[PDB]
Amino acid sequence: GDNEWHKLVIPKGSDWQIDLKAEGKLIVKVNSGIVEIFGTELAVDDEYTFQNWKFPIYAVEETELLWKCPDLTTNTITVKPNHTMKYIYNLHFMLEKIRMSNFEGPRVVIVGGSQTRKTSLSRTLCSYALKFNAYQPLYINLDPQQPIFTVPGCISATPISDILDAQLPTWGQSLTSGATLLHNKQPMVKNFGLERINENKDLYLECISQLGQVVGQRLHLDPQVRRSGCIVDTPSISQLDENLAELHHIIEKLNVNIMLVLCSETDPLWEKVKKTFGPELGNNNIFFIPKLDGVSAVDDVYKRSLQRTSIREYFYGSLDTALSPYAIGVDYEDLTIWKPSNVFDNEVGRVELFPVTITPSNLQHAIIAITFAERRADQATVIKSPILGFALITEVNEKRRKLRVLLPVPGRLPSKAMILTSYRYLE
Amino acid sequence: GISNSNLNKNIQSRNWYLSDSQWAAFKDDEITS
């Protein structure tokens, strides 16, 4: 280990594979060349800082850089040639042709097994869409376990209006009240709340229906976003039904016209997709992408760490973007919390909510969604209501019937109906 | 409990999200000046 700066030459066409664990802090300063973290180019002579995530730094051109990391040494650095970037560029340029020629931009869905179609493919295409003719594609995340521009348990639609944060596993951040180096994002968020699609499939499908509706409205009113299309990420094939009925719903609600399949040529998924979606999309519009290099498999401990990181980021910001959340004390009487129907609590999960009893077992360290609906609003209104943001219930005091609530925005406690998520955060 | 108010000289904060209507009508060129 060491706290000094070390020189590294990444040859053209290679990935510098980084796996930072726990308390690992890495600073990179590029001297010459073109390097990219999922399509986002690192500016020369500018210091980039990374913490507790795994990613590849791709060398577009032979690159010389300096790096500082005590958890790394010159003799244990992993630099290996990437032979699959060709597949991504060929795809991007095909999409770029559709944005220039056609009446509207393409609406691309990414289907597959491993989450290497996520980040890797999605993020690069998004970074690349902005790179040549300044498009603003709508990035749509349908995997609620994956926190992108928000907290976990959400499905989202975010226009990629400017460069992503190469330093962050979360791609970047939503708008702030002040001044930032990078322009932040303005996402549309739908709260699923539960940890897994299986927990309430009907609710996951209502979320998609709701996001689809607003996406349509945005595309109708926004020429630039309509001219650029959509890039849609889905949950793992394993997480969905055998019939893939959920993809039919996604395709209908999101008006998908192109499908990208990530598997091997031995995988039966390819023919299944061709048979199932071909009659709707047309086979000419279904594409095969082989196993992409650079991206290494991820465990549940890494997933749990990533979920924690995004929750802190929502309230406190990133390392170079210090934000001030606001803590308030409230009486039990001042909150109206609902809980979604789920397989565990209710045997079969339906599109319905249940009132929550203010108990430390129920609400301590809980992430709560704040809706636009009034406290007195009925169940059916609450479930259809847009999300204002999130809050964290820090402490629940039983004797003096009070709660400590952390808000992202300093000011008043919103007098709105709230929804309890399966997500927890301590500190 | 513990420390109420702003947590950790000029300060900024995360903004609330827009409603469906406000979001549909929003143009990101407002962000990117």
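Throughout, chain A uses Swiss-Prot numbering, with the displayed residues spanning 19-445 in order.
How was it done? The header gives X-ray crystallography, 2.7 Å.
Cβ coordinates are placed from backbone N, Cα and C, and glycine is handled just like the others.
For the published mutagenesis A:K136 to A, Swiss-Prot gives the following note: Completely abolishes interaction with PCF11. No effect on growth; when associated with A-137. According to its DSSP assignment, A:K136 (mutagenesis position) is helical. Counting only same-chain residues at least 6 apart in sequence, those with a Cβ under 8 Å from the Cβ of A:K136 (mutagenesis position) are A:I128, A:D161, A:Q164, A:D251.
A simple way to gauge crowding: the CB of A:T137 (mutagenesis position) has 20 other CB atoms within 10 angstroms, across all the protein chains here. In Swiss-Prot, a mutagenesis experiment is listed as A:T137 to A, annotated with the note Completely abolishes interaction with PCF11. No effect on growth; when associated with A-136.
According to DSSP, A:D161 (mutagenesis position) is assigned to coil rather than to any helix or strand. What Swiss-Prot notes for the published mutagenesis of A:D161 to A is this: Compromises interaction with PCF11. No effect on growth.
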Count of other CB atoms lying within 10 Å of the CB belonging to A:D161 (mutagenesis position): 20
